[PDB]
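Structure, as structure tokens:
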Amino acid sequence: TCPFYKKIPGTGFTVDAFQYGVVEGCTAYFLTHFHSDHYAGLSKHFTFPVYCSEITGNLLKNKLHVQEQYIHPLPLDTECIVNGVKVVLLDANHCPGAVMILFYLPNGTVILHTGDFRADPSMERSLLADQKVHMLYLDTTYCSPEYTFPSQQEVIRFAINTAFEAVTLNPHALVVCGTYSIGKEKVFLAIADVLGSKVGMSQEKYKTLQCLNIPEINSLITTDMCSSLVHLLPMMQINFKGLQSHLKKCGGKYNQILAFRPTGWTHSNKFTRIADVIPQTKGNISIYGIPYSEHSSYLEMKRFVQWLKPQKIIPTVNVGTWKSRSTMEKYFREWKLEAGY
Ligand code: NI
């Protein structure tokens, strides 16, 4: 049974609610982005209207085989009428094709559902600037002040400088980057650009990347692993055993691996600056954990909410424990008292 924080009152709509069977009263199912916890339940047998971005609809059709007649892609930053209700899709600064959804209810209430997002000051000059928002369905993944991490730009500078140094010292070093979902493509694309290489990967991952509308992508990726010195592997294989085994398969072309695991936050963030990050090393294999986040830090979240000034907040993450729910409610009240709304 569909939980209340996935339902939009005063409409026939749900958000990210495909794992509950036929939801009573639902006339249109929205999908914020193509991450498995959110699409859970969709397949070629789904026969209700799905509303999403162009990029998410490419993934639904090619990866999950949803039939074309049920996919309803909408342009961004554009007022659209869906089943009698005005909606807008906004870029969520999460993974490719990820959106926030503005719903303009027939009674005059305005609701923003962030999906998953990484708040940014640039959002303060989107179509959000233009009206009041009553209710905020908020991605609270990192809603506690311990969650700090650097900008994506600082993290990418670290990765590029680290990979270029290693491979210039040793032209026989291979770079490997872990992945298990879409998102974070800048990590492996920036490293391959500095090295003058295409990124090599499985046919299944190439297929996924080809759905993403990234400019000049045919110039940047390949399935020919032998021609590439940046390889993508499943995240599960980014350990000493898995990397040893990969280096065997390369036929003595390489004699060292430098590997990256883009995580979200880890508690090494509470002590260490990006500049000071060091790898775990065993023999000729080194593994860097880099804090590349596609969700808001606590401070970025707080700035967005204090700017928006919603009347009510409904968290969408960390809702399963009373301690989490009580912590989040305390911060929402602090923010409101400090800013005066
Ligand atoms: Ni996500």
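Note that chain A carries Swiss-Prot numbering, so the residues on display, from first to last, are 700-1040.
How was it done? The header gives X-ray crystallography, 1.4 Å.
Each Cβ is built from the backbone N, Cα and C atoms, and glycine gets one as well.
Taken verbatim from Swiss-Prot:
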type: MUTAGEN; residues: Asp838 to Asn; note: Impaired nuclear focus formation, reduced interaction with PIAS and increased sensitivity to cisplatin
type: MUTAGEN; residues: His994 to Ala; note: Impaired nuclear focus formation, reduced interaction with PIAS and increased sensitivity to cisplatin
**OP:** Compute the C-alpha separation of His994 (mutagenesis position) from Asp838 (mutagenesis position), stating it in Å without decimals.
**Re:** 8
Original post:
With every protein chain in view, how many other Cβ atoms are within 10 Å of the Cβ of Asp838 (mutagenesis position)?
Top reply: 24
Subject >> Surrounding CB atoms that lie within 10 Å of the CB of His994 (mutagenesis position), all protein chains >> reply: 23
